[PDB]
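Here the structure comes first, spelled out in structure tokens, and everything after it is commentary.
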2 protein chains.
Amino acid sequence: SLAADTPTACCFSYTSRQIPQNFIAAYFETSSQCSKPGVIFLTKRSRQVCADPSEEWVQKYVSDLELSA
Amino acid sequence: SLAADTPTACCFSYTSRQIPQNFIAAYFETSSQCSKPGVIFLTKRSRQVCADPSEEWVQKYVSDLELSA
């Protein structure tokens, strides 16, 4: 567990058209070392699309883990 | 091309034991919006390991694109 991996994922730019729960599947609330507002997603094309802060569609998807974990 | 993707990969912590060109294959010099020194790698386990700034072993691997691109 002490051997973490992966870089610091942070939403520096999201998309205009959202990604509803039809193609989405995973998600992420950015990461520390870069207090980012938007969140990263995981559509079916393994192509994260980022997302505004508290996006109507995200709050529903990220609803699972909304910051608290 | 205007529709970029992926978050801002930045090396916030690298490993002690390096990853020579035996398991390594890809690499990255971090990203902007987070001036990072170390570089991210792509061993065979798709597990980036980051790397000190100008690591003896990296300069050789990252040698291909060393900042200039």
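Here Swiss-Prot sets the residue numbers for chain B, with the shown residues being 24-92 in order.
The way this entry was determined, per its header, is solution NMR.
Here the Cβ of each residue, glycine as well, is placed from N, Cα and C on the backbone.
Features as listed in Swiss-Prot:
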type    : residues       : note
MUTAGEN : B:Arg40 to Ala : Slightly reduces heparin binding
MUTAGEN : B:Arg68 to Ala : Strongly reduces heparin binding
MUTAGEN : B:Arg70 to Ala : Reduces heparin binding
MUTAGEN : B:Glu89 to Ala : Reduces self-association
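This view paints the features noted in Swiss-Prot onto the structure.
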| residue | record | Cβ contacts under 8 Å, 6 or more apart |
| --- | --- | --- |
| B:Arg40 | mutagenesis position | none |
| B:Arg68 | mutagenesis position | B:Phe46 |
| B:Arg70 | mutagenesis position | none |
| B:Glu89 | mutagenesis position | B:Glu52, B:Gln82 |
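Chain A comes within the C-beta cut-off of under 8 angstroms for the following of the mutagenesis positions B:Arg40, B:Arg68, B:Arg70, B:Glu89: B:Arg70.
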